[PDB]
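Enquirer: Would you mind keeping the following structure in view while I ask a few things?
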Amino acid sequence: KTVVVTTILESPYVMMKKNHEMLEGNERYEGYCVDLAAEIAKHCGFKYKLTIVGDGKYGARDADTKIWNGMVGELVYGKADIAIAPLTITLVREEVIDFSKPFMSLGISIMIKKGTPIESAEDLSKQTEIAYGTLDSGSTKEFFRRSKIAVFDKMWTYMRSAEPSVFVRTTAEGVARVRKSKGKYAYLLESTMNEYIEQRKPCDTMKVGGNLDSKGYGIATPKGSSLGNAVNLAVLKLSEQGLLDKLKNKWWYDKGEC
Amino acid sequence: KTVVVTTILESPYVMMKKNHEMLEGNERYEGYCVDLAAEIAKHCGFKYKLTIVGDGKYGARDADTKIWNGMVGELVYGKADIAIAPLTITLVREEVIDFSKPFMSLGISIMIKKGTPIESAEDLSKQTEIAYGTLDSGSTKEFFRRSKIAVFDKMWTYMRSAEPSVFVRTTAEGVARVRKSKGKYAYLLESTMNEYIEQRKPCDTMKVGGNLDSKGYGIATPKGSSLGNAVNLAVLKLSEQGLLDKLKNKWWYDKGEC
Amino acid sequence: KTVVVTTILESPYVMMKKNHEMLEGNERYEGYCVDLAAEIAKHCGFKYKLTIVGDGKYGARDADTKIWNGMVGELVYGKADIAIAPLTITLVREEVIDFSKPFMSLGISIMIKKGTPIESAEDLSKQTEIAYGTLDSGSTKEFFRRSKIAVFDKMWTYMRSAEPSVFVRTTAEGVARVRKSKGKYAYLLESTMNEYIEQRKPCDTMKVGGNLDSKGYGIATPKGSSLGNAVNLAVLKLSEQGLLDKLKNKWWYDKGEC
Ligand SMILES: NS(=O)(=O)c1cc2c(cc1Cl)N[C@@H](C(Cl)Cl)NS2(=O)=O
Ligand SMILES: NS(=O)(=O)c1cc2c(cc1Cl)N[C@@H](C(Cl)Cl)NS2(=O)=O
Ligand SMILES: NS(=O)(=O)c1cc2c(cc1Cl)N[C@@H](C(Cl)Cl)NS2(=O)=O
Ligand SMILES: N[C@@H](CCC(=O)O)C(=O)O
Ligand SMILES: N[C@@H](CCC(=O)O)C(=O)O
Ligand SMILES: N[C@@H](CCC(=O)O)C(=O)O
Ligand SMILES: [Zn+2]
């Protein structure tokens with residue numbers, strides 16, 4: 001039984017392998033999460049099909065509709081057997097899907113175009129010149145939507161009324177937006193992505209500040225999926241074998257272009 | 001059946017005719033909106049009675065009570081069939097009443113007694129010496145109250161807290177307050193009134209800076225009224241036949257005194 | 001359902017990005033109306049497909065055939081769910097389609113090559129040296145065609161009978177013609193496009209005089225469409241949150257080249 005892995009195009013976790021669009025199969029993709037999926041499938045002894053979540057969303061439960069979209073939805077509604085993505089372990093997702101132990105640590109972080117007078121979330125919150133937003137339908141946005149933390153809950157008050165929307169559809173759009181914004185837009189996103197981008201040409205962005213929180217990417221499987229246990233042990237195996245570090249190095253730093 | 005037209009004594013939209021005491025019914029009044037109402041009535045083929053809004057207000061929803069006052073309330077509660085007044089098309093209002101397309105454009109503008117060291121909203125927001133307020137129960141106030149724009153949020157933060165109240169009940173009061181404040185009061189009001197006032201003796205006020213927002217006056221009708229369509233088309237007709245411009249010229253600039 | 005947004009390639013409202021040779025769906029497009037469509041959609045919470053009106057016309061009822069072309073037609077004949085375009089609210093159009101409140105004001109204005117012996121429509125109406133025309137199949141043409149106003153009537157009389165046609169198929173054609181005409185052609189186009197063009201290199205054109213009239217672009221939906229309401233409310237929300245002015249700034253002025 002081929003495990004349907006839901007994942008999302010998000011560098012460097014999962015990326016079309018240059019010139020593999022026209023291709024098919026898992027080999028098309030590359031990235032930390034593709035390798036991870038590999039080491040996971042190998043350690044759990046399963047065949048998997050990497051599928052890119054249709055709506056290209058990580059997963060959020062639509063308010064009112066209550067319907068999970070993105071990779072979470074995939075798992076929740078049985079469209080996918082497992083999500084091997086920079087899928088943030090969050091409480092609201094862990095209620096509806098299972099998460100392996102984190103295979104990666106990240107925090108919400110601020111990406112700014114280099115030179116933006118922003119050193120912290122506080123800075124962002126304390127000012128108006130510089131818009132900032134998050135991926136919509138992602139844990140970051142939810143982090144802010146939900147945070148009682150005075151500075152975030154506020155950053156949210158701003159972001160949620162912000163217009164144009166400070167929310168971007170994709171990390172690339174946030175990043176593009178930061179780059180295109182002449183520093184007038186700060187993108188709140190996961191330090192791992194932020195760190196990846198920081199290391200990619202045009203190298204005009206950087207992570208400033210520490211992370212606004214600490215979380216992890218877990219491999220998500222549907223609630224009570226039998227894969228969960230295997231995958232979880234796999235992740236831990238992988239972690240202890242230094243594979244995750246090896247992978248993170250491979251995908252973040254070994255290709256550093258800055 | 002005689003259309004009850006709610007309107008508001010607001011120059012030069014609706015004004016008691018110099019005599020007026022010797023006149024009855026519609027003929028008491030003259031002004032852009034009286035003329036507009038005449039042509040709207042003629043073009044929608046209804047007989048109407050101009051009636052001034054009891055509370056002389058345009059209309060805002062009372063927080064807590066959620067009751068609408070002013071012309072909006074007159075429509076909302078079925079005291080009037082139509083509002084033909086410089087009634088600003090706003091989101092909260094369009095939610096409870098219908099507006100023809102705007103028959104007049106306006107923006108929130110600043111009226112200052114001539115010679116006030118203010119050239120913009122940013123200026124007012126940046127200082128404390130010159131008070132500034134808007135008509136309460138009006139769209140200008142609601143604009144600031146609901147504005148997320150840094151400068152206006154600041155301004156609203158100030159105005160909402162200003163003591164004594166920077167808000168006025170009538171434009172006449174705001175205008176008087178400007179004229180009497182020796183430049184210590186800037187009146188945030190709609191450019192149309194501001195322009196009109198600018199052009200009337202004592203010619204001591206002026207609009208400064210551009211409009212803070214762009215909006216329109218719409219002939220309002222109760223949500224889902226039949227008149228709405230007719231009135232809307234009549235407004236478009238009147239607009240296109242140049243009547244609106246002819247009326248605006250007649251009432252704003254033909255009478256100019258400065 | 002995915003709302004089908006008809007709109008028109010008209011800078012800066014809707015324009016092909018720059019690599020629209022590598023993007024799909026809505027991201028191929030950029031511009032004020034593209035941004036407008038996005039927030040409109042985000043606020044009305046619908047998915048949309050931007051689709052450029054086939055005939056690249058705005059909408060005019062073909063005399064004799066009585067068939068609406070352009071985006072009006074697209075809406076009138078059910079090909080589009082909504083037009084998010086510099087579509088002029090006009091009487092004839094509101095008779096067949098629904099317009100939101102205007103999301104942008106404009107007036108018919110005269111674009112002349114900078115330094116053209118023209119300062120007004122009266123000026124144009126008085127002379128024959130400077131040809132002037134409008135966009136054909138536009139509200140601007142129809143304004144003149146249908147104008148009862150002596151001057152615009154004379155101008156119409158002139159334009160309709162001017163040879164070669166003073167009318168142009170596109171704004172670019174009109175603009176090019178202004179430029180190429182060494183100032184012997186005045187383009188009567190909406191102030192907004194006039195202003196946009198003014199702001200674009202070669203900066204050889206300018207809006208002269210006031211507008212001949214005042215109208216707005218509204219987001220159009222088929223008559224009695226459910227969307228109309230939400231979109232109208234969206235437009236108002238957006239307008240009040242300063243979005244439309246931000247967009248206007250972003251697309252007109254923030255890239256100003258003159
Ligand atoms: N940085 S940290 O060690 O304090 C830290 C780490 C994690 C925290 C919280 C904190 Cl304060 N949350 C967990 C979530 Cl998955 Cl429930 N992940 S974590 O990276 O181990
Ligand atoms: N300039 S103005 O305020 O007098 C003005 C504005 C509009 C008018 C007419 C006039 Cl006279 N027409 C409407 C059309 Cl949509 Cl029926 N639009 S408008 O910009 O609000
Ligand atoms: N300044 S502008 O022309 O771009 C403009 C005009 C109107 C906007 C917003 C903007 Cl940004 N909002 C609408 C709503 Cl208030 Cl009914 N009216 S408008 O005058 O056509
Ligand atoms: N990793 C995030 C997506 C990126 C973000 O939200 O910043 C998630 O699972 O929702
Ligand atoms: N036209 C405004 C009143 C004037 C103002 O608010 O300044 C309204 O409809 O509320
Ligand atoms: N916006 C216009 C087109 C341009 C023009 O007519 O000048 C319309 O809706 O017809
Ligand atoms: Zn390969």
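All residue numbers here begin at 1 and follow the chain in the order shown.
The deposited model was determined using X-ray crystallography, 2.1 Å.
Cβ coordinates come from backbone N, Cα and C, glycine included.
From Swiss-Prot, here are the annotated features:
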- B:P86, B:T88, B:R93, B:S139, B:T140, B:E190: L-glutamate binding site (BINDING)
- B:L91 to Y (Swiss-Prot position 504): Promotes dimerization. Strongly reduced desensitization (MUTAGEN)
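Walk me through the surroundings of each of these features.
Expert: Sequence-distant contacts of B:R93 (L-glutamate binding site), defined by Cβ-Cβ distance under 8 angstroms and a gap of at least six in the same chain, are B:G59, B:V72, B:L87, B:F99, B:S139, B:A220.
According to its DSSP assignment, B:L91 (mutagenesis position) is helical.
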Enquirer: Between any two of B:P86, B:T88, B:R93, B:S139, B:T140, B:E190, the residues recorded as binding L-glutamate, what is the biggest Cα to Cα distance in Å?
Expert: 17
Enquirer: According to DSSP, does B:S139 (L-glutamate binding site) fall in a helix, a strand, or coil?
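Expert: Going by the DSSP assignment, B:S139 (L-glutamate binding site) falls within a helical segment, counted as helix.
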Enquirer: Quick one: of the recorded positions B:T88, B:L91, B:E190, which have a CB under 8 A from chain C's CB atoms?
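Expert: Listed in sequence order, the recorded positions near chain C are B:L91.
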Enquirer: Other than B:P86, B:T88, B:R93, B:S139, B:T140, B:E190, which residues of the same chain sit close to L-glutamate? List them in sequence order, counting a residue when its Cβ is within 8 Å of the Cβ centroid of the site.
Expert: B:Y58, B:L87, B:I89, B:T90, B:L106, B:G138, B:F143, B:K215, B:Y217
Enquirer: Indicate whether B:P86 (L-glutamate binding site) is helix, strand or coil by DSSP.
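Expert: B:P86 (L-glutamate binding site) sits in coil per DSSP, no helix or strand.
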